[PDB]
Amino acid sequence: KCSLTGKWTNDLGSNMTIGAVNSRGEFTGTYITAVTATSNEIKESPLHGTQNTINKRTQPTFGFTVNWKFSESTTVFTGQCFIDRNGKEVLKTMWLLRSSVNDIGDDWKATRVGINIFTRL
Amino acid sequence: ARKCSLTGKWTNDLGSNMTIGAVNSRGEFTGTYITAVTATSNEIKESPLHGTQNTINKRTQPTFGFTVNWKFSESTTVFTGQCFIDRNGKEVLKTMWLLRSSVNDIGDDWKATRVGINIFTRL
Amino acid sequence: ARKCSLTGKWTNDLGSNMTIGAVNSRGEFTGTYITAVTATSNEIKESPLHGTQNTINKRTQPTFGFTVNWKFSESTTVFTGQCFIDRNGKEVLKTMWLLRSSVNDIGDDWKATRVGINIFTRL
Amino acid sequence: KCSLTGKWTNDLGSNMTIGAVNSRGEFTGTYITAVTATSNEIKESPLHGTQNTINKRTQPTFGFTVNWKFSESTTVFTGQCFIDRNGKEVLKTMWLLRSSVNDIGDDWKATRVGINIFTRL
Ligand SMILES: CC(=O)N1C(=O)N[C@@H]2[C@H](CCCCC(=O)O)SC[C@@H]21
Ligand SMILES: CC(=O)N1C(=O)N[C@@H]2[C@H](CCCCC(=O)O)SC[C@@H]21
Ligand SMILES: CC(=O)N1C(=O)N[C@@H]2[C@H](CCCCC(=O)O)SC[C@@H]21
Ligand SMILES: CC(=O)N1C(=O)N[C@@H]2[C@H](CCCCC(=O)O)SC[C@@H]21
Ligand SMILES: *[C@@H]1O[C@H](CO)[C@@H](O)[C@H](O)[C@H]1NC(C)=O
Ligand SMILES: *[C@@H]1O[C@H](CO)[C@@H](O)[C@H](O)[C@H]1NC(C)=O
Ligand SMILES: *[C@@H]1O[C@H](CO)[C@@H](O)[C@H](O)[C@H]1NC(C)=O
Ligand SMILES: *[C@@H]1O[C@H](CO)[C@@H](O)[C@H](O)[C@H]1NC(C)=O
């Protein structure tokens, strides 16, 4: 019963939309971030992911990848959709932001990590 | 320099294998993952993964991310990294991952996420 | 702008409390942490912590890190973050942590590290 | 019997020393990194940490903080000391590098994560 489909916003002011989830748990979406680590102008970017359907849990885990359209980086988020007594949903996620580096010797510094909480609308 | 491509069969440094299919013009790909190690005693099942490669500036060593939707637990893992040509000329994926466990209630969310690394090379 | 200082009693967003003592001229400090939550079935006990604040350029919002040496589990947590003055003028510590569980075999080292955030405010 | 005391090197060519561990599990050390995220010249920097002494485990966990002397950042490492059949030790660790940001709205991008394996030098 906690569904990922909808329009969500996070603590930083970014918004995301997620469409219908198919029977395979696959979904697509859009992400408009309010903040960036680049100096490039932000552009709405696509996202793709899946919800885990094992045991058809009411509060499933999920993951998705945001394919940034204004930088060479990629972010992944994973988390769980929690739904209260009243039907109010929260997604509690963690993410990794992968920057592009030119030299393999600099790989060690390429991955930032953090949390995000999404609520609806 | 060679272009590093994600399509192919890979193995990681713990002996898990994944196969990634063709990457489409939107940077999307599908594959399967067969893990050698596990955080559950349930029998391991090949599981699908889906992700994208970043094609901005058409870099020869692109970043990417994907989600593995495990078929034998309620967890999900995400990986992100970059496809490099290594110093010896081989393709290698340098990745980090978050493994999200399912918790029964929200007050246990703090303990639900593991993190680590993996390096993949082509099989 | 106030200088954000780590000395004091703090509480987090899960009800855990910590107390940090004076910071010496080398940036070192000691404290105690009383966690509201645990991943063990042991009785929680107050545990020591030790860490440092970075004093380079004597920033008024310095970074810092510390290790909590749990006295009721075989695990270790490390925290690192920055002491900020918030938009409302209050001190706030914004931190990230890694909780390292003990495993028995080196093959299981990949599942030993959980990650998360904590924000602390002064009590 | 796996002991943190010694000189170690990691997989990127950084070295560290750790001195005697006291009965409270406390130790001090030094760290000379081979790599940096700053453009400042590298300087050997002190570290302080603890090993967990509960049940006096033969392969203890531990954590420590490196207080960089050439940047405003801090890195913390945590991991476990493993020791094999003939006494060969390896420290398997993960780390968080906290950079300094000027404004609290940029906190989200301040923390990088990675692994490090140390062996005896
Ligand atoms: C709220 C939150 O944590 N995030 C959010 O909504 N936007 C930022 C990042 C934006 C990356 C854009 C591409 C780039 O700068 O390379 S993904 C994690 C973080
Ligand atoms: C090599 C490596 O680090 N990993 C790998 O290849 N398999 C494991 C995890 C498998 C999770 C299976 C689902 C579950 O147990 O819930 S994903 C990160 C780790
Ligand atoms: C609030 C927050 O995120 N944390 C907090 O205040 N307590 C928990 C963990 C406590 C570990 C106790 C020892 C053990 O169970 O192994 S450290 C991160 C987390
Ligand atoms: C091997 C490994 O991963 N690390 C290592 O030995 N040095 C780098 C970083 C050095 C930070 C220096 C201070 C700064 O640049 O601000 S700590 C993690 C990483
Ligand atoms: C989020 O949606 C709200 C209004 O619905 C808008 O005010 C805000 O600018 C959006 N955020 C971004 C980053 O577009
Ligand atoms: C990885 O593929 C190799 C070579 O085919 C195979 O022998 C091995 O069993 C595979 N690993 C897993 C976990 O299936
Ligand atoms: C935090 O300190 C407050 C105020 O003294 C107290 O009510 C609460 O029990 C403490 N939390 C824990 C985990 O001890
Ligand atoms: C590490 O110690 C080795 C052996 O002395 C030395 O070759 C190397 O330069 C040291 N690394 C650094 C970053 O000092």
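Since chain A takes its numbers from Swiss-Prot, the residues it shows come out as 27-147.
Quick check of the header: X-ray crystallography, 1.6 Å.
Cβ atoms here come from the backbone N, Cα and C positions, even for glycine.
Among the features that Swiss-Prot reports, biotin binding site is placed at A:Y57. Where Swiss-Prot documents A:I58 to T as a natural variant, the accompanying text is: In about 50% of the molecules.
Note: A:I58 (variant position) has non-local neighbours A:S40, A:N41, A:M42, A:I68, A:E70, A:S71, i.e. same-chain residues 6+ apart with C-beta under 8 A of its own C-beta.
Every protein chain considered, the tally of other Cβ atoms within 10 Å of the Cβ of the residue listed as 'biotin binding site' stands at 22. DSSP assigns the residue listed as 'biotin binding site' to a strand.
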